[PDB]
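Student: Quick one: the structure is below, questions incoming.
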Amino acid sequence: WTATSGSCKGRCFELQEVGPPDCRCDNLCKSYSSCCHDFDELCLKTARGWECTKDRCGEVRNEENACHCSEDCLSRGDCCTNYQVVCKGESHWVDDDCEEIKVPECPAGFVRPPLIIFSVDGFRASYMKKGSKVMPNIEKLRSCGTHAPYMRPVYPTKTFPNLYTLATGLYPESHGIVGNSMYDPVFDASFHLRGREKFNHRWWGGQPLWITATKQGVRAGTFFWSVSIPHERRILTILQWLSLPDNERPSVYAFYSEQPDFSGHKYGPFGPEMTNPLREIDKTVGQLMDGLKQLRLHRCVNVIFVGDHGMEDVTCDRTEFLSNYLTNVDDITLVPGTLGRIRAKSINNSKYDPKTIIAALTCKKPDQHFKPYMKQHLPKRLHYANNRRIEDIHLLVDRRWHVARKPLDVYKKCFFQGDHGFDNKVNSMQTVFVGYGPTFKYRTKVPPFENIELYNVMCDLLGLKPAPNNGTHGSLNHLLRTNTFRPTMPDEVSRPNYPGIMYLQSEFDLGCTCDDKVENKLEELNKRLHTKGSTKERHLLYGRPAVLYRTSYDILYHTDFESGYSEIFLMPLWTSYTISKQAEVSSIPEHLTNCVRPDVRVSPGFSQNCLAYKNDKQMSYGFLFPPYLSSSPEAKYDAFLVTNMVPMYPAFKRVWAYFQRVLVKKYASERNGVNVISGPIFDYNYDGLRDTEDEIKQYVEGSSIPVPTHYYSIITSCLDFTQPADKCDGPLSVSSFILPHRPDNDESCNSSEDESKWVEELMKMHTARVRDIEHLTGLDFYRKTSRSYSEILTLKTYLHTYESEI
Ligand SMILES: *[C@@H]1O[C@H](CO)[C@@H](O[C@@H]2O[C@H](CO)[C@@H](O[C@@H]3O[C@H](CO[C@H]4O[C@H](CO)[C@@H](O)[C@H](O[C@H]5O[C@H](CO)[C@@H](O)[C@H](O)[C@@H]5O[C@H]5O[C@H](CO)[C@@H](O)[C@H](O)[C@@H]5O)[C@@H]4O)[C@@H](O)[C@H](O[C@H]4O[C@H](CO)[C@@H](O)[C@H](O)[C@@H]4O[C@H]4O[C@H](CO)[C@@H](O)[C@H](O)[C@@H]4O)[C@@H]3O)[C@H](O)[C@H]2NC(C)=O)[C@H](O)[C@H]1NC(C)=O
Ligand SMILES: [Ca+2]
Ligand SMILES: [Cl-]
Ligand SMILES: [K+]
Ligand code: NA
Ligand code: NA
Ligand code: NA
Ligand SMILES: [Zn+2]
């Protein structure tokens, strides 16, 4: 109940909300159907419009007006934003040359530069260039401030998951807003765009920026605006808040625009009807900057112009229907559209089986425009699995397409020409970032980055300590003039052992054989030096990775590679090697085809054994340092050590072998040498974090050899490719992947063909950031370079996307 019989007199857009049955006057009251009777009359005045005119200059205050042009309005803080231009001969902010803002130039009583977040829905990265003629204010923010060519949203590329990621620094799987529509099975409750349940606090996890601010004594303007409040009124309210006394005035503010997303759905991303929404947005920015200028705040406030996601061309005809694949269509519930999430319609139906649903949806039609996954098999870069609200069965939908259950859904519920929600590496989904103000850099372009990074920077701008989040704090220090965050590298938790020769060949009963009993102090002194680490500077270019958890492991040196070998998991945590541009691929000799050799440095008890592989009819093995890339026939024997061996399904061996035989040499050729670090990953609970030993769900049959869920590789070289990878004086370049370790290649519909036709496509899909690998392995890479640590954090957050240029 709301007894709407109180009054909003003096309370218009009050900052502290009042609990019922007192009526509300806050900027969200409309949405709860709870405003005081006089809310519209008092708080939503429109009389005379939004702009001063020559005749209004000097006028007598008439409180009925939407904004004012009287002499007192500056002190009242409620002039129309164009007051000083019309009545005082000032220029519009957009007409003034830009001038570096080296320090905040704030009125007395401002304790810190305010932050204003200007968020625009559906603002596709390419609008900055393509719409530049009609967005002069935005273009000025962009060229004078700090900007990225694009900012990567999170998956799914929907509005609420992205706005709440902006606010929290968390992946949707952690913050809990995993789509625009959701079912939570613990609550037995549904979340929808339309309705009331979405305001229940239990949906919203983590700690959004306005709560972070408040808890640390920094006052926040309310972030949320009712759809019916006109943009001009939103701006005037923020400007009025900025005129409050010091003890009452917020330091952080947000504006939200429903455009261009609203018209983009209707007309598609580049429909001719899209020019006007882009003009109108620019005009709103203009009003803000003019109003800031009037208040002497245009060189004091930090302004962020940021989108939530882009917009793609999508029409009714481009829909895949599950009724064309499944006979059992009415026993499922589908969350439809630019992604698919499937669960059983009834938890009482015992005949429901996810495995037969997946099979019925896998590679069934020539150019099928969606791909089914169990959520734990989705590309790890999406970080989209660790939440009970995300259904076990997921469909990744091709850009430009929708998926739906039955045709009746699409014609009984063409309208739209645009939509979003696709894979967050898709170019059309990319959105914008511009920072302008004293704390941002001047005329500076920065590389694209992910929106999970912004929360940390917004905390930096306000002097706040960020709640724990998925940003890598420091990785965006290069956007900032001051207020950088200077982290220290994590401390190593486990120091390695350096074992020497401690076991005789006959102490090993592993069931392994090798044709290697073929026999010199010239080369005997040489091989001892290699085993002591004489070549380690060539193969370990950035220092050994640090182990950030408690475990027992050994460093093993070889001519061609160095490894950190886990006595607990019985395989390397990492293997590091360098392949120069000049290196040559050899084959595995015939006499060595099935060779596995005990490692005399590592006890039989801490070794894999070949018999388990023989007995395990499903599981085979591969090597982390590949025999193909051995530097010499003698060095090749090191590659067959039992300590270089890892469990691999034969289906996966196809992938791994092509990567090691073909692609590594190819990258060395193209990149002028590469350094490779490869290893296993164990994430059986799909939380994106390293499993402890007691979390492992699968072993090589009859043994304690744990089966990885994924294999990673990190491929590093010189950004200036005129220098070889092993002699690089400047910035690095990296690409990585986290390949799913799967017993079939069902994911790749063309896998019956030669590996040159499908393997690279699979690897591109499973591209990753080094940071993703860090979370998954508890390792910390790039510990010894000549680069600044912030630069290295930026490198670690880099994602190679394989999309063409924006
Ligand atoms: C991205 O960044 C985020 C933030 O840093 C990382 O997420 C953190 O990861 C931690 C490790 O997984 C996790 O720590 C756990 O917290 C438990 C208490 O957490 C509550 O309080 C915090 C603090 O306010 C709060 O944030 C949590 O909120 C979560 O849950 C609520 C309600 O469900 C949601 O509204 C909210 O959205 C959020 O959900 C997300 O996280 C949970 C897990 O907490 C997931 O289940 C969800 O799907 C969703 O993703 C909580 O309200 C604490 O109890 C845990 O401790 C248990 O486990 C440890 C293991 O070391 C053990 O030592 C303890 O004894 C304890 O075990 C006992 O309980 C077990 C489970 O019941 C049981 O099996 C045992 O037998 C024991 O009895 C643990 O410390 C931290 O909470 C989250 N934080 C957030 C915000 O998600 C994330 O990992 C980063 N991602 C990547 C890839 O890097
Ligand atoms: Ca895990
Ligand atoms: Cl959704
Ligand atoms: K086998
Ligand atoms: Na053998
Ligand atoms: Na032998
Ligand atoms: Na296949
Ligand atoms: Zn939209």
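Shown for chain A, in order and in Swiss-Prot numbering: 51-463, 468-573, 576-591, 617-887.
Looking at the header, which is where the method is noted, we find X-ray crystallography, 1.9 Å.
Just so it is clear, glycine is given a Cβ too, placed from its N, Cα and C backbone atoms.
The feature Zn(2+) 1 binding site is assigned by Swiss-Prot to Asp171, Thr209, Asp358, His359. The feature 1-hexadecanoyl-sn-glycero-3-phosphate binding site is assigned by Swiss-Prot to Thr209, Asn230, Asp311, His474, with similarity to another entry given as support. Annotation comment: Swiss-Prot describes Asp311, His315, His474 as Zn(2+) 2 binding site, evidence class experimental evidence. Annotation source Swiss-Prot lists domain 'SMB 1' at 54-97. Here Swiss-Prot notes a mutagenesis experiment, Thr209 to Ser, with the remark: 15% of wild-type lysophospholipase D activity. For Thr209 to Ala, Swiss-Prot lists a mutagenesis experiment annotated as follows: Abolishes lysophospholipase D activity. One mutagenesis experiment catalogued in Swiss-Prot, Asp311 to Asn, is accompanied by this note: Abolishes lysophospholipase D activity. The note that Swiss-Prot attaches to the published mutagenesis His315 to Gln is: 20% of wild-type lysophospholipase D activity. For the mutagenesis result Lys430 to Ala, the note given in Swiss-Prot is Impaired secretion. No effect on lysophospholipase activity.
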Student: Report, as a single number, how many Cβ atoms besides its own are within 10 Å of the Cβ of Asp311 (mutagenesis position).
Tutor: 23
Student: Specify the count of other C-beta atoms within 10 Å of the C-beta of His474 (1-hexadecanoyl-sn-glycero-3-phosphate binding site).
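Tutor: Around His474 (1-hexadecanoyl-sn-glycero-3-phosphate binding site), other Cβ atoms within 10 Å: 30.
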Student: Hey, how far is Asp311 (mutagenesis position) from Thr209 (mutagenesis position), Cα to Cα, in Å?
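Tutor: If we compare the Cα positions of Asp311 (mutagenesis position) and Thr209 (mutagenesis position), the gap is 9 Å.
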Student: In whole Å, how far is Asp171 (Zn(2+) 1 binding site) from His315 (mutagenesis position) when you measure between their Cα atoms?
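Tutor: About 11 Å separate the Cα atoms of these two residues.
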Student: Could you break down the residues of the domain 'SMB 1' (54-97) into DSSP helix, strand and coil, giving a count for each?
Tutor: 9 helix, 2 strand, 33 coil
Student: Of all the Cα pairs drawn from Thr209, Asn230, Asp311, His474, the residues the record ties to 1-hexadecanoyl-sn-glycero-3-phosphate, which distance is largest, in Å?
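Tutor: Output for 1-hexadecanoyl-sn-glycero-3-phosphate binders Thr209, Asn230, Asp311, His474: max Cα distance 15 Å.
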Student: In the structure shown, which of the recorded positions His315, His359, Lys430 has the fewest Cβ neighbours within 10 Å?
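Tutor: Across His315, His359, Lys430, these recorded positions, the one with fewest Cβ atoms within 10 Å is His315.
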Student: Most Cβ neighbours within 10 Å: which of the binding-site residues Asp171, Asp358 is it?
Tutor: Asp358
Student: Please report how many Å separate the Cα atom of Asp171 (Zn(2+) 1 binding site) from that of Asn230 (1-hexadecanoyl-sn-glycero-3-phosphate binding site), as a whole number.
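Tutor: Here the two Cα atoms are 14 Å apart.
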Student: When you put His359 (Zn(2+) 1 binding site) at the centre and draw a 10 Å sphere around its Cα, which of the recorded positions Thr209, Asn230, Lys430, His474 have their Cα inside it?
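Tutor: Neighbours among recorded positions, in sequence order: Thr209, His474.
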